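S.K.: Structure in structure tokens, see below.
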Amino acid sequence: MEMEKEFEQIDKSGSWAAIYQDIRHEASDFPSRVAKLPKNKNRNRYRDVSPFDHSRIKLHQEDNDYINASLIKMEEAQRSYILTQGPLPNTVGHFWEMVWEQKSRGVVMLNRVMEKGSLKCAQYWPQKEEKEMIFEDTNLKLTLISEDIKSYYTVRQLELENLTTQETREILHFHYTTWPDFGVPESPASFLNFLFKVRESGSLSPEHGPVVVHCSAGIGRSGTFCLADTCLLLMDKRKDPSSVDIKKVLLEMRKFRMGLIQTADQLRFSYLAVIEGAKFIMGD
Ligand SMILES: O=C(O)c1cccc(-c2ccco2)c1
């Protein structure tokens with residue numbers, strides 16, 4: 001069923017809350033035993049948001065390999081994403097270790113450091129060129145190279161140095177700065193513009209490790225970004241673009257990380273973004 005007609009049918013019937021609960025009911029449940037070990041309590045931002053054991057990213061160290069991060073591998077679309085929480089004061093070094101070890105080119109940040117008067121994630125990147133950051137626990141140096149501030153987002157060029165080998169890499173930081181404190185954006189135009197800027201950078205392409213995507217918990221806004229990207233790519237690839245079923249793509253993604261798309265409004269916004277984005281994919 002053409003999702004644009006499914007959309008008008010759910011809207012006219014006001015059944016978004018009902019569709020959403022149906023997804024919550026059918027979603028996978030896998031063990032998260034490593035996340036719940038007592039040694040890892042200060043590595044988790046939220047007690048109810050944990051990576052599954054089968055899909056968790058492992059840090060390359062014998063001490064403690066744990067980070068709150070999941071590999072979402074989309075087989076038909078040929079795209080992979082790492083979804084993670086906003087870094088905590090004691091996990092900023094783990095965060096950059098993961099970027100280094102997974103060979104990522106891009107970090108996508110969908111939250112502000114402060115929202116609703118509370119801290120949603122650590123200040124994990126340098127704000128001035130001449131004030132670099134050293135992560136002594138993981139032996140990394142991070143330097144701000146350049147910053148481009150636009151109305152709806154900021155792009156930063158960062159240099160990450162492995163102090164052990166003196167290898168360096170360029171990381172691109174894509175920071176969506178205008179998601180509202182409550183609810184979802186009224187139009188998806190600025191979110192799609194942002195998604196197309198990440199794609200244009202090479203950050204989502206198979207010559208690099210998976211893109212790292214986060215918000216505060218790494219399930220809600222983060223879920224919306226990867227769901228929209230994957231659905232538009234499948235509409236490009238398939239003989240019949242009207243066969244793309246957004247609810248079925250979301251359940252596939254929930255096999256790899258719990259809780260993706262946190263509200264019925266985020267579900268409705270994901271539909272709007274895919275429907276408006278398809279008017280480019282189909283030749284405009
Ligand atoms: O990434 C870096 O370490 C670096 C160092 C010097 C110059 C530039 C640069 C990028 C685009 C034009 O010049 C980048």
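Cβ atoms are placed via backbone N, Cα and C, with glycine included.
Copying in the features that Swiss-Prot gives for the protein in this structure:
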type     : residues                                                               : note
ACT_SITE : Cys215                                                                 : active site, phosphocysteine intermediate
BINDING  : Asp181, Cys215, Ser216, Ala217, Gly218, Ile219, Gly220, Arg221, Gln262 : substrate binding site
MUTAGEN  : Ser50 to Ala or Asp                                                    : No phosphorylation
MUTAGEN  : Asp181 to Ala                                                          : Substrate-trapping mutant
MUTAGEN  : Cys215 to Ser                                                          : Catalytically inactive mutant; abolishes sulfhydration
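Burial and contacts for the listed features, if you can.
M.R.: Annotation for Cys215 (mutagenesis position): spatial neighbours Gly86, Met109, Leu110, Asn111, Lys120, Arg221, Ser222, criterion Cβ-Cβ under 8 Å with sequence separation of six or more. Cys215 (mutagenesis position) carries neither a helix nor a strand DSSP state and counts as coil.
Using a 10 Å Cβ-Cβ cutoff, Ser216 (substrate binding site) registers 21 neighbours.
Long-range Cβ neighbours of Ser50 (mutagenesis position) (same chain, at least 6 residues apart, Cβ-Cβ under 8 Å): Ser32, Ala35, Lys36, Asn44, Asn68, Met258.
In three-state terms derived from DSSP, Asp181 (mutagenesis position) belongs to neither a helical nor a strand segment and is classed as coil.
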S.K.: Within 10 Å of the Cβ of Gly218 (substrate binding site), how many other Cβ atoms are there?
M.R.: 28
S.K.: Between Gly218 (substrate binding site) and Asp181 (mutagenesis position), what C-alpha distance do you get in Å?
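M.R.: Cα-Cα, rounded: 16 Å.
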S.K.: Could you tell me the C-alpha distance between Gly220 (substrate binding site) and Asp181 (mutagenesis position) in angstrom, no decimals?
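M.R.: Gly220 (substrate binding site) and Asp181 (mutagenesis position) have their Cα atoms 13 Å apart.
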